[PDB]
Amino acid sequence: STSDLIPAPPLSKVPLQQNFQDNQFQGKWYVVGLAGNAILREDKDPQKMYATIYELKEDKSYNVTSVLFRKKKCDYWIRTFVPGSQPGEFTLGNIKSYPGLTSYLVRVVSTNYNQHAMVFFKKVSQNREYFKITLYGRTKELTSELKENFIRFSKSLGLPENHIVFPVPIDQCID
Ligand SMILES: NC(=O)c1cccc(O)c1O
Ligand SMILES: NC(=O)c1cccc(O)c1O
Ligand SMILES: [Fe+3]
């Protein structure tokens, strides 16, 4: 009957990467950090690293493919990111096609493009408001400085530590 969620922060607390270069953000990113109001640390079966590949289509929206190793198989999900209100911001394509999804926002918070990135996502599904922040790495490992920054930025949006996880590097599928 009931769900309880930490509220999405106001967008004014989410920076946008200045001068965003869509072409340079393309390619494979490993998710080295993951935080959000629906993300929970689980020492029982710790979360395994997955990857997200961004490809710019001719119309400039992105074809985003995520690949995860689950049940001994590689599982692929594709979504389309459509340029939104400002460079570095996106909305989700073919939303009708997702049952219950009424809003989905993507905001690139910061990236140097060839090593790391921090992306904020907010969506409203079945009337519940979810938000998450991904710390992307061009490699599966990042400095402890970047990880700490991600932790501070996640806390600054209301998230406690048990809502921040560092997926464990694997070789299956994401290589
Ligand atoms: N549901 C998923 O498996 C998923 C994977 C990567 C990125 C996302 O936004 C997702 O929702
Ligand atoms: N699973 C989630 O909590 C979530 C939150 C914001 C955006 C997304 O794509 C998500 O998948
Ligand atoms: Fe999602």
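Per Swiss-Prot, chain A residues shown: 23-197, in order.
From the backbone N, Cα and C atoms, a Cβ is placed for every residue, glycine too.
Swiss-Prot lists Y72, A73, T74, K145, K154, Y158 with the feature carboxymycobactin binding site. Using a 10 Å Cβ-Cβ cutoff, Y72 (carboxymycobactin binding site) registers 20 neighbours.
In this structure, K154 (mutagenesis position) is part of a beta strand by DSSP. Look at Swiss-Prot and you will find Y126, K154 tagged as enterobactin binding site, backed by a large-scale study or a structure entry.
Neighbour density for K145 (mutagenesis position): within 10 A of its CB lie 19 other CB atoms from the protein chains shown. Record note (Swiss-Prot), mutagenesis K145 to A: Strongly reduced affinity for catecholate-type ferric siderophores; when associated with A-154. The unchanged residue is displayed.
In the shown protein chains, 20 other C-beta atoms lie within 10 A of the C-beta of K154 (mutagenesis position). What Swiss-Prot says about the mutagenesis result for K154 to A is this: Strongly reduced affinity for catecholate-type ferric siderophores; when associated with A-145.
Proximity note: of the listed recorded positions (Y72, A73, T74, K145, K154, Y158), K145 have a CA within 10 Å of the CA of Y126 (enterobactin binding site), given in sequence order. Its Cβ taken as reference, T74 (carboxymycobactin binding site) is surrounded by 20 other Cβ atoms within 10 Å in the chains shown. Taken in sequence order, the recorded positions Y72, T74, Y126, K145, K154 that lie near ligand 2, meaning a CB under 6 Å from one of its atoms, are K145, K154. Neighbour counts of Cβ atoms within 10 Å were compared across the binding-site residues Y126, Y158; the minimum falls on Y126. Look at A73 (carboxymycobactin binding site): DSSP puts it in a strand.
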